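A.B. asks: Structure provided below as structure tokens; questions to follow.
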There are 4 protein chains.
Amino acid sequence: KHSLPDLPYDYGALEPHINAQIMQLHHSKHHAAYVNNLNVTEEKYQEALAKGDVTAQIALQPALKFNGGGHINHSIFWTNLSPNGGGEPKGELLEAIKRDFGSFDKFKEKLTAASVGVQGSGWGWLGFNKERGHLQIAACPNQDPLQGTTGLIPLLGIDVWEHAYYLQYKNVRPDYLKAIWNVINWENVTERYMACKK
Amino acid sequence: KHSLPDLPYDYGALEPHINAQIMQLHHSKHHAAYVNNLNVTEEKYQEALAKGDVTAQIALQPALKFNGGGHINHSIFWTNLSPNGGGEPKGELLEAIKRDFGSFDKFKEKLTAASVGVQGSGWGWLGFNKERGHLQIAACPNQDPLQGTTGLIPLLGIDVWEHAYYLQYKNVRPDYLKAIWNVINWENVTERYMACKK
Amino acid sequence: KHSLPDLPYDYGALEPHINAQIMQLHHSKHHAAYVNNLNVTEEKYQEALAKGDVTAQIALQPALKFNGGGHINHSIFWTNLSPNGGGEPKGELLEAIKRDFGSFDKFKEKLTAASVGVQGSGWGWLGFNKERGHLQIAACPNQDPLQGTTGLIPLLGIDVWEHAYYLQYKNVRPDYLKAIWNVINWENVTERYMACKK
Amino acid sequence: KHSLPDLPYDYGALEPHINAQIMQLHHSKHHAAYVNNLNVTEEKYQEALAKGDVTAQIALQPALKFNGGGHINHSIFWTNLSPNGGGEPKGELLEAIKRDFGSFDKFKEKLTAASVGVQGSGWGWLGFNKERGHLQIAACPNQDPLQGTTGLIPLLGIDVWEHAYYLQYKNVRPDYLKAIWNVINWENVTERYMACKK
Ligand SMILES: [Mn+2]
Ligand SMILES: [Mn+2]
Ligand SMILES: [Mn+2]
Ligand SMILES: [Mn+2]
């Protein structure tokens, strides 16, 4: 059984880019629902697997994918954001961005374009293609995890679900992205790239 | 080139079930963006078709589907809601609900379950299966139109996109559905069933 | 661990509608591969679930769905076909077809149209919608099981995968369907409807 | 209105890797059906677009995608195969394979794995990611074109549809791939890379 990961920072840490209400509602309601439904799906699905009902497993596949992907995506998202984060990434990760996207601003605009291009709910991901050994930009609809679906190891995540920004930015998602670029925890992305690149 | 259909009722007509801010933002921003992107996609796609580029047409298919389905779905949605609407449908449509779902409350709970079951963005639809000649409950993700995709002629539509209810009901979609059941324009659904059943 | 179900009839029973080579290759190779890959996916996926890796489970979901659906679909398919089968279904199932499709020939042409309409690999299904309590015609791509995906309890199945008919009928699938209508085991479909309707 | 492209080589040119029957049936039946259905879909869809029926366009989208993608994919496939082709690619394309996949044999095994991994019908593609400027391996189900869907400009294509190999290799697709590696027209792939890389 999974558990809800506590935020490393208080709800009002992301002022004013993300107001306290959005963080509070997001974490305490949407991620909590994801983890609770994940636990329910896990217990039902495990008893189905023990019974040996393939039809039941295939029926439960969408719910398990949705809840587990939501949990994983939001767990990555919370770590990816810091009150102290933002600005310009440093170290080998910056060089990787330079050699894969030409410049950091080009990476910013490409990730912003990918995030806005998500029709409906979804996620915009910066991930390390380990087999090819280079950074990539992806967009995954709904709560589809990056590593589970595409195989790319996730480094940076942007939640373009409407619950992430509607209470503050209404329909202008580009403003939400421009703001969230100020709270990215580039140190955590550096740790993820170090652990992934290795 | 398509145009944005004006609301038959003012923005504050749906008080208090749907506050004025949600109706105003929805109609003036989301549907306007859908119709504008639909016009852009139509002109680009028509010049591509005249040129005879199948690859360009297949590339433009997702954008055309998204924008056109959004326009159609919201155009149906605005007519489906009335300040005077709500309560209990009358006439042959009520008998059709009785003979297809057992009772009107059973239809209400089935449509509510279908609408809540939409993972992410989507739409919950009551539609007349014309070939089989009976009412059906469907759920279509994102802005997929009912008639275009499933072939069911749409009668009643519920927008479970987060922009439809987040500013008022936050994460509890069931409360949004319970409220929207008070503003359903059953007379327009009766007209749609008469024109469809015929 | 699952096992390959033996055919109730020998390979050459379906002469001349389905030649012995197609039945032999189908059962001994395609279904055997499905069940073997299903066993492998089950063991890998069960150890992943015991470990508690949601990402691994979501990664293994497509393979499990493909193999398990192939196994279930072919297990239903083998029972649905009999050397003695064919002709005109008798009993309450015939009345159900009459009241849901108008006539048996209308059901035949509707199921044939659904089977031919499958773009690529897939399956054409006659299934009892238990909640609505009436027969329905569905088409499921690749090896997607009917009950697992759509919830319809499967009664009759038609494999429109190219391995089912290419060695004999080449590209004309309609001839394959017209032939397979002579070997349908309507008694087994009657048993399935009795067990389902109940 | 599109037309069926004639084969640059006679039907029996690919002996013994691809027998004359497979080439004859493939080109004269499957691709002919694709182009005919593409013409029908184009005329219906163009009159729908002129009428201004978005629902009709969205309904016709799947058929247009299927037929047009089939036509494009098979038109690329016929050029990609030559009686004189096979062996080891020469020139800058070989260096591109070396720098993107490590060695030519690694590219061969990766493309073979991608082609076999296609569950059901599909296509395995070697394509130049123009934005990132490097070669990539992709798999597209059914008749989905590479450039239309993923944006990768197609260079080499492998038809893993069962009509491509079932009459000769039955269920062992790996043998079909090992054989088709002897008839790849690397000169045409070099031309495609030159025109794409530019
Ligand atoms: Mn979220
Ligand atoms: Mn809406
Ligand atoms: Mn089969
Ligand atoms: Mn082909």
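Chain A is numbered as in Swiss-Prot; the shown residues are, in order, 25-222.
If you check the header, you will see the structure was determined by electron microscopy, 2.9 Å.
Cβ atoms here come from the backbone N, Cα and C positions, even for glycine.
Features from Swiss-Prot:
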type	residues	note
BINDING	A:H50, A:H98, A:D183, A:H187	Mn(2+) binding site
MUTAGEN	A:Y58 to F	Loss of nitration. Enhanced dityrosine formation on peroxynitrite treatment
MUTAGEN	A:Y58 to A, H, N, V or F	Reduced enzyme activity
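Thinking about packing and proximity, how do these listed features fit into the structure?
C.D. replies: Neighbours of A:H187 (Mn(2+) binding site), defined as other CB atoms within 10 A of its CB across all chains, total 17. Reduced to three states, the DSSP call for A:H187 (Mn(2+) binding site) is helix.
Around A:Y58 (mutagenesis position), taking its Cβ as the centre, 23 other Cβ atoms fall within 10 Å, counting all chains. Following the DSSP three-state reduction, the secondary structure of A:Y58 (mutagenesis position) is helix.
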A.B. asks: At a CB cut-off of under 8 A, do any of the binding-site residues A:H50, A:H98, A:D183, A:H187 come close to chain B? List them or say none.
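C.D. replies: Cβ contacts with B, in sequence order: A:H187.
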A.B. asks: For A:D183 (Mn(2+) binding site), write down the residues of its own chain that are at least 6 apart in sequence and whose Cβ falls under 8 Å from its Cβ; none is a fine answer.
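C.D. replies: Result: A:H50, A:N97, A:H98, A:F101, A:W147.
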A.B. asks: For a quick check of packing: other C-beta atoms within 10 Å of the C-beta of A:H98 (Mn(2+) binding site), how many?
C.D. replies: 25
A.B. asks: What subset of the recorded positions A:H50, A:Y58, A:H98, A:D183, A:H187 has a Cβ positioned less than 8 Å from a Cβ of chain D?
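C.D. replies: Cβ contacts with chain D under 8 Å: none.
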A.B. asks: Between A:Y58 (mutagenesis position) and A:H187 (Mn(2+) binding site), what is the CA-CA distance rounded to a whole number of Å?
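C.D. replies: Answer for this pair: 14 Å between alpha carbons.
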A.B. asks: So around the Mn(2+) site, A:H50, A:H98, A:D183, A:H187 aside, which residues have their CB within 8 A of the centroid of those CB atoms?
C.D. replies: A:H51, A:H54, A:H55, A:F101, A:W185, A:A188
